Amino acid sequence: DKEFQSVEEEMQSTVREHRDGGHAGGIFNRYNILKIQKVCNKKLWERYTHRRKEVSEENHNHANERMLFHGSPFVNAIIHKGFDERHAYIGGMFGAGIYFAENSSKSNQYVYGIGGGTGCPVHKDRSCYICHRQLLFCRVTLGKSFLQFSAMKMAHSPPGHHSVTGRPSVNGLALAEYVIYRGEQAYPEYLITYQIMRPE
Ligand SMILES: O=c1[nH]c2sccc2c2ccccc12
Ligand SMILES: [Zn+2]
């Protein structure tokens, strides 16, 4: 399948060297991709496309949709119930939103919790090469995205906007991040099962 080879290529090509030296997500240059499953949840898809149409109408007939990664210990709940701002990451740089990355390795830092938590449930290892991890590769409606470089604790999108884009800056972010404040603005399209690989 070419659709899944495209997803594997985005997963592999967006890995970056992290400033924390692998503390949160583990030490690796690449992944062993085990499975890529397309999520087909009609009710969530309709909730997503309904909101996408509304955002497009409010953003010069443009949804500003992007495919982005999301890491969480709650990926199974997300696939069944959808993203939910009532469970937003309050401690985030941009406040109470749902965070996405264009770099798979940034999302990998969140798979076992904030700052990687205590790592895998079996070995309590943030750099476990044994346990299988899951990431989501999502359709995200950004609409009119508010560009921000420094911490700005929001409860909702800035007035007239549909999302926040965190841009890299000297004093701030190493890599971009994208924040929505309404769960219906993302669809968990692909579930990726993988392992991080021990460097060569
Ligand atoms: O993929 C992400 N998952 C989660 S879960 C709590 C925070 C984040 C997060 C933060 C910045 C960029 C990506 C992510
Ligand atoms: Zn493990």
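All chain A residue numbers match Swiss-Prot; in order, they span 962-1161.
Method of determination (from the header): X-ray crystallography, 1.7 Å.
Placed from the backbone N, Cα and C atoms, the Cβ positions cover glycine too.
Summarising the annotation, Swiss-Prot assigns Zn(2+) binding site to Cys1081, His1084, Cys1089, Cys1092 and lists similarity to another entry as the type of evidence. Non-local neighbourhood of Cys1081 (Zn(2+) binding site): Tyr1073, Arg1087, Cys1089, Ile1091, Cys1092, each in the same chain, at least six residues away, with C-beta under 8 Å from its C-beta.
Under its mutagenesis entries, Swiss-Prot includes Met1054 to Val with the note: Loss of activity. In the three-state DSSP scheme, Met1054 (mutagenesis position) falls into the coil class.
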Cβ-based neighbourhood (8 Å from the centroid) of the Zn(2+) site, residues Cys1081, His1084, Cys1089, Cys1092 excluded: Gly1080, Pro1082, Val1083, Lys1085, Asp1086, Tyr1090, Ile1091
Neighbour tally for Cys1092 (Zn(2+) binding site), based on other Cβ positions within 10 Å of its Cβ: 15
Separation of alpha carbons, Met1054 (mutagenesis position) and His1084 (Zn(2+) binding site) (Å): 30
Packing count at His1084 (Zn(2+) binding site) (other Cβ atoms within 10 Å of its Cβ): 13
